[PDB]
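Here is the structure we will look at.
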Amino acid sequence: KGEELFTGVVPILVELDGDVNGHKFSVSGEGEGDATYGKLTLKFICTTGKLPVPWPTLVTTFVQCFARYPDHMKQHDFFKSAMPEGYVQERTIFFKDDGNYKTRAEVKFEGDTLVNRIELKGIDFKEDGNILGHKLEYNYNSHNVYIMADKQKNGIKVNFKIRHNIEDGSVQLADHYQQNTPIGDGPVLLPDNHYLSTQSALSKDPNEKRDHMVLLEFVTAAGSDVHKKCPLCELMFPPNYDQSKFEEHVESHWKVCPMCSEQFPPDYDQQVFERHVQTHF
Amino acid sequence: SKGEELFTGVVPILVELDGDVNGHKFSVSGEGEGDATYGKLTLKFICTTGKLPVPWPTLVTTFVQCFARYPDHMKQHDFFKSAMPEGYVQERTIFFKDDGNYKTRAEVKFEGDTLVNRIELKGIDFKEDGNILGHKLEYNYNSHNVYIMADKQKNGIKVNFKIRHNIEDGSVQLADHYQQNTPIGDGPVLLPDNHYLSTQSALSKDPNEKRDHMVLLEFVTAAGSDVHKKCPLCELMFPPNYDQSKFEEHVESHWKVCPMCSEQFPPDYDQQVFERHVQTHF
Ligand SMILES: [Zn+2]
Ligand SMILES: [Zn+2]
Ligand SMILES: [Zn+2]
Ligand SMILES: [Zn+2]
């Protein structure tokens, strides 16, 4: 059915189970999404007491299938083309000078409803760092989500850097390493490299006493022809510069196998990467 | 309180702007609605005179902070609403770093049931292939904290913040905002303690609209403390539980302040002219 599911308002459900440095918690979310606009509305409750991490840290984690792809780009919309069987979205999120989240989500239809079921593990976080110290402002900014085909899987590798504003006016960065791969064995769109321009606003229902977040998200697809910047680092490329070498550069941030050049999140814990390299010898 | 009673539900909004930036004349009209109970604000703009000569994001701040959600424990600090329905004059100078500036004069006030922001805007000293006239801003917006101060000399507020406009080459164009609001009517108004408005915005598009336009969504809510706070307009830091009057003093120092009556002027204000204001006291 694919893009035909997304012509109107789709109801959304979200469930997450999380363990960050041993603090276990669960969140439930409900709302709806309108890919015609790229518009997405979602309210979250913490179902297990008071949330141990700040809500903004979870925003990316809580459905890029609701992006508006312009007509001239329908052919690059992986997200929607894997539906309704859906996809696995995995991420590692490196909070600079602090811990990281590792997430595994399945996003897919369950009847008429679009569901994001997530499990999330955080480790190595500082106790009075920006995350566990609750030092993030309750807000969000624009970002450009760079998207690449992983032809040799049958999905996408995705990269971007979130800017979380800190109550002392500094910024906490969070590098996102993301892969999406289809759940069904139907065929899917393998896109050319492009971006999703995302914008967000977090607010609060004033008649809600529980600890919650209301997230509004506006996502729409694109992708420039003079100066181009790297998604992860701030490296700036001169005007009109071999786009395959830009790509090469981005890949280089991933941990790369010297044999088959498969990419992995650049974790401190090499254990999983080390298992892969032994597959060749 | 009195004027905050108008803002208890959904209020319709109208916006008109006339602009001259480096001689390029243009007009914009806007319409939408605002819900202060949520701090929610929705607005669609058209350019009524042909091509918009500056990028839409540059105009966002310019295009109704009376729709902010003030928490119950802060109703007493809501100037915006307390001046309504006669409303207020909002004036701003906006300095685009290494580029020109906007100077704006708006009246925001009720006209019947409808809340209206009528604006006159003048821009000058802009570079021809700078980020503004070169159309190099990305179509998006970020969070900002709008710091608010009383000015009893004028019976209103002085307001400051620094907008971050993302540039298509991944750099950022900063824009420093110097703002004053003064009441239009004779009635008394709330003179607030220093606080700030946490604003967040998203620009999108109506896909059924063929004309060049902007849809603006804005979420504003009031706050402001224990920890380190950076000045609204520079990277200088203030330590925990700092003397809040000296913070104010510091902020004022980014403006031109008359040492007699303490009337405040934006920092580009001509020295010669500032010197004749001071002679006004002798
Ligand atoms: Zn890079
Ligand atoms: Zn390998
Ligand atoms: Zn300062
Ligand atoms: Zn004076």
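Numbering starts at 1 and runs along the chain as it is shown here.
Even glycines carry a Cβ here, placed using N, Cα and C.
Here's what Swiss-Prot has on this protein:
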- B:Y141 to C (Swiss-Prot position 145): In mut1.9; shifts fluorescence lifetime from 3.03 to 2.74 ns (MUTAGEN)
- B:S143 to P (Swiss-Prot position 147): Increases fluorescence at warmer temperatures such as 37 degrees Celsius (MUTAGEN)
- B:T199 to H, W or F (Swiss-Prot position 203): Results in significantly red-shifted excitation and emission maxima (MUTAGEN)
- B:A202 to K (Swiss-Prot position 206): Abolishes the tendency to dimerize and leads to monomeric fluorescent proteins (MUTAGEN)
- B:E218 to G (Swiss-Prot position 222): Suppresses the 399 nm excitation peak, leaving only the longer wavelength peak at 475 nm (MUTAGEN)
Do you have the Cα distance in Å for B:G224 and B:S225? The stretch of 3 residues between them isn't modelled.
6
Within 10 Å of each Cβ, count the other Cβ atoms and name the one among the mutagenesis positions B:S143, B:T199 with the highest count.
B:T199
Could you tally the C-beta atoms, other than its own, that fall within 10 angstroms of the C-beta of B:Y141 (mutagenesis position)?
27
Roughly how many Å lie between the Cα atoms of B:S143 (mutagenesis position) and B:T199 (mutagenesis position), rounded to a whole value?
6
Cα of B:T199 (mutagenesis position) to Cα of B:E218 (mutagenesis position): how many Å, rounded?
7
List the Cα distance (Å, whole number) between B:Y141 (mutagenesis position) and B:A202 (mutagenesis position).
6
Among all protein chains shown, how many Cβ atoms are found within 10 Å of the Cβ of B:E218 (mutagenesis position), not counting that one?
25
Other C-beta atoms that fall within 10 angstroms of the C-beta of B:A202 (mutagenesis position):
23
